[PDB]
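Asker: Below you'll find the structure I mean.
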6 protein chains.
Amino acid sequence: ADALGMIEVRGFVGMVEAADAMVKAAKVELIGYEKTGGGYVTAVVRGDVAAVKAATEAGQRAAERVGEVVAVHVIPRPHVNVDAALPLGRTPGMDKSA
Amino acid sequence: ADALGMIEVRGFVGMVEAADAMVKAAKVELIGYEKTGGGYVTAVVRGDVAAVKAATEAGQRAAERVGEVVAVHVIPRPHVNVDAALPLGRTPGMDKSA
Amino acid sequence: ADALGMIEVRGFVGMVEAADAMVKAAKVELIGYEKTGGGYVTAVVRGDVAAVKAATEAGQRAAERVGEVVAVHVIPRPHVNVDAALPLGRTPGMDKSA
Amino acid sequence: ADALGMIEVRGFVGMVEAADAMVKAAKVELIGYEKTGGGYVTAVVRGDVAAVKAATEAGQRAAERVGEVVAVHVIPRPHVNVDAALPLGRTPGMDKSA
Amino acid sequence: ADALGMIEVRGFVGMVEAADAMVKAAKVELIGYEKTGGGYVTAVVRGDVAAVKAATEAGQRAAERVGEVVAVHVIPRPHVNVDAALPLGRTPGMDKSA
Amino acid sequence: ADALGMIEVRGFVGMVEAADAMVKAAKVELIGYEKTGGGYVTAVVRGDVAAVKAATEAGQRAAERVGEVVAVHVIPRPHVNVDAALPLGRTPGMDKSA
């Protein structure tokens, strides 16, 4: 599975800026955003480990100027159970080559 | 794609005043508002880069008199993945010109 | 469009008292209330500029005795885009004379 | 219209005790409860003005022993627009006598 | 009606530990849990007064070690209006012997 | 019934890292995650008592590096009423062996 990048912000605007910067910096796909209430939202991007690493670093830098960044993290090889149980945009089995 | 303008406020009233001020200040379309819970809401406008910039600065000014503004930001050239994955009122492909 | 009055309270009871006082003080219609989570709720009334001004002032005075008022604001002539994009009870086109 | 009694608590348990105490203290009907997020909930009772006043004071007393009461308020003669626009268990027109 | 026991925790894990300890300590039924947002959740158990009293005391002791307990309370004889209007797992009339 | 493991975090990213670490550390199934609002989320894993214990300690370790962990707890032998009333991924009766 592709690597996993996540930028959590207590602020929609900052999360949007994180997402925009990430997809512009590297070959990663913004698959969606998670809403957990209380003003907390998370931008999720996926791609190769190198791409997700470069995107996440750029997303953090730019979002920090506009909003309240809660967390920034990269998971190079997410477990298949994680992708199946959590909404991260790469449901196992969703593949034409499968 | 149109430029993107956003005023985030922990308060519906302040966001409404922001939104009202933006569409009055320049030729921009208020496409809707995002609810992220915890009292956090974001007014979203779209238009040309010059127009959205003029709108947001007036919106920040107006919202600040009524509420606690959380974030104010403009993205002149938002990435297509962002408009596709996030609800910003400019879904790629939604155009009569095709 | 009719003028717009809004009383935001972090407390349902105080918001209800705001709403009750507003419709009693002047010729304005309580069109509903907006729920943005985190305990935040907003009472929305509409009517002529003078009526909404008198209502909002009475709503603020009484609500302040019972709850936590977040914001109080009046918009005399809300933009048509605001009424169309936001739930303020006067959707443009919803008129028998139209 | 019946008088309106309300006990708002940042805590479900405290609200439940408030509601229980109100309907036990006087001839009032617990019509339901409002959820505004952030842990905020409001118990709503309806009945004659004397009954709701007796209920709320007992409810405040009982809720205070269990939780953090946010607001306590009585509206003897609520405006018809309020009962029509807000969920208080006495929708105008809902009556067999017509 | 059976007695009513409630353990409110600002934390799902602590609420789960409360619920588990309660049903293990005495003859009470965990009927469900109430979600009021802001991280607030409440475990609700019902049974005879003695059983609910023993359960609630054990639920409080164990939950306090794991999470943030907001409120703990027992209602021996909840009013019929409470069980009808609030989701506490004993809707009046839901009985085969009725 | 399988043992129950839980990592609660006020942050989606920290919870995702917890969940990822748990299923990687031991033979446990991430059954899902609970959303209680206010930014609070809980990762839920099921498996043998030894496995879930190994998972949670690794999950706490991993989540703590990324976010603010709210609660960490293991229930070796959860009561059947808990699995029936709460969404923990092991509904009693859901078994081919019957």
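Following Swiss-Prot, chain F residues are numbered 2-99, in order.
Yeah, the Cβs are placed from backbone N, Cα and C, and that goes for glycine too.
The feature domain 'BMC' is assigned by Swiss-Prot to F:4-88. Swiss-Prot lists F:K28 to A among its mutagenesis entries, and the accompanying note reads: Forms larger hexamer patches, increases hexamer stacking. Experimental mutagenesis is annotated in Swiss-Prot for F:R78 to A, with the remark: Forms smaller hexamer patches.
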Asker: Around the Cβ of F:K28 (mutagenesis position), how many other Cβ atoms lie within 10 Å? Please give the count over every shown protein chain.
Answerer: 12
Asker: I need the CA-to-CA distance for F:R78 (mutagenesis position) versus F:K28 (mutagenesis position), whole Å please.
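Answerer: With the alpha carbons as reference points, the distance is 17 Å.
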Asker: For a quick check of packing: other C-beta atoms within 10 Å of the C-beta of F:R78 (mutagenesis position), how many?
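Answerer: Summing over all protein chains shown, F:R78 (mutagenesis position) has 12 other Cβ atoms within 10 Å.
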